[PDB]
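Single-structure report; data block below.
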Amino acid sequence: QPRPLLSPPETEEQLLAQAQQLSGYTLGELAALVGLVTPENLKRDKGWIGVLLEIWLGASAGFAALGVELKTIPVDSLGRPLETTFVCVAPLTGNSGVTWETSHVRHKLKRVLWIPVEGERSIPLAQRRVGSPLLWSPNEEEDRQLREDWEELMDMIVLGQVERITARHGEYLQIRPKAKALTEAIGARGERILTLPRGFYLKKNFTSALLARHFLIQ
């Protein structure tokens, strides 16, 4: 029977052991154990699940230390990703001299704690359960492909071909509009263009394969 961490995890094994303690419990049960009330619609408190997990993952403090990025991931009653996963915002101006090494994507992705949560809309927020957590780092072959995708997409962005981008660019990573708003960028001629703000995303089949791995034998 779970209890929130009296202090932040001092190691990633401590952080994972706790995350695993919340598997099977619903957001409503986890909030009731901490004196919180689950909204009836997340749209009113857009960042509610994040605060709750942070309270449980140790000290609200009224993971940057451990070097592990926490990422919730919406899944179905079977634990498979419902959608595309957002990594970070893709800036269309002022990203020169930036590399894969000093990129926020690689940073945020170097070591991740995936926390599956049933994200199916029709399910009352309070009845959505936490799945099985998974600490993950891209292997050398995945990290080369992530670099290939990041360099390609940033190349297009800076070369003035952001509108030329589709889901066909990048095997793992993807750039999709972050969704009214328009952000400034560079065109095919180098001219100024207004466009939909963008973000780096990970394909569904990618987060899908990684959560499913440990199940397979032979």
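Chain A residue numbers are taken from Swiss-Prot; in order, the displayed residues are 3-64, 71-187, 191-229.
Cβ atoms here come from the backbone N, Cα and C positions, even for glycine.
Listed in Swiss-Prot as a mutagenesis experiment, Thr28 to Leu is described as follows: In TS7; temperature-sensitive. According to Swiss-Prot, the experimentally introduced change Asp157 to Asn is described as follows: In TS28; temperature-sensitive. For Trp58 to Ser, Swiss-Prot lists a natural variant annotated as follows: In strain: ECOR 67. Here Swiss-Prot notes a natural variant, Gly60 to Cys, with the remark: In strain: ECOR 13, ECOR 20, ECOR 26 and ECOR 70. The annotation that Swiss-Prot gives for the naturally occurring variant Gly64 to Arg reads: In strain: ECOR 50. Quoted from Swiss-Prot, the note attached to the natural variant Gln135 to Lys states: In strain: ECOR 51, ECOR 52, ECOR 57, ECOR 59, ECOR 62 and ECOR 64. Quoted from Swiss-Prot, the note on natural variant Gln153 to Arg is: In strain: ECOR 67. Among the natural variants that Swiss-Prot reports, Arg155 to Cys is described with the note: In strain: ECOR 35.
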Measure from the Cβ of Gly64 (variant position) and count the other Cβ atoms within 10 Å, all protein chains considered.
3
Rank the recorded positions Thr28, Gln135, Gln153 by how many other Cβ atoms lie within 10 Å of each Cβ and give me the one with the fewest.
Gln135
Roughly how many Å lie between the Cα atoms of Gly64 (variant position) and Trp58 (variant position), rounded to a whole value?
13
By Cβ count within 10 Å, point out the most packed of the recorded positions listed: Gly60, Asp157.
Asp157
With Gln135 (variant position) as the reference Cα, tell me which of the recorded positions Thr28, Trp58, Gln153, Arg155, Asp157 is the closest one.
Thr28
Which same-chain residues, if any, lie at least 6 apart from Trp58 (variant position) yet have Cβ under 8 Å of it:
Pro4, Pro6, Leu7, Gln20, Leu24, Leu32, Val36
In this deposited model, 3 residues are left out between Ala187 and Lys191; how far apart are their Cα atoms, in Å?
10
What is the interatomic distance between the Cα atoms of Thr28 (mutagenesis position) and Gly60 (variant position), given in whole Å?
18
Sort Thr28 (mutagenesis position) into helix, strand or coil using the DSSP assignment.
strand
Measuring Cα to Cα, how many Å separate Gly60 (variant position) from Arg155 (variant position)?
33
Enumerate same-chain residues with a sequence separation of six or more from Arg155 (variant position) and a Cβ-Cβ distance below 8 A; give 'none' if the list is empty.
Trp108, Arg114
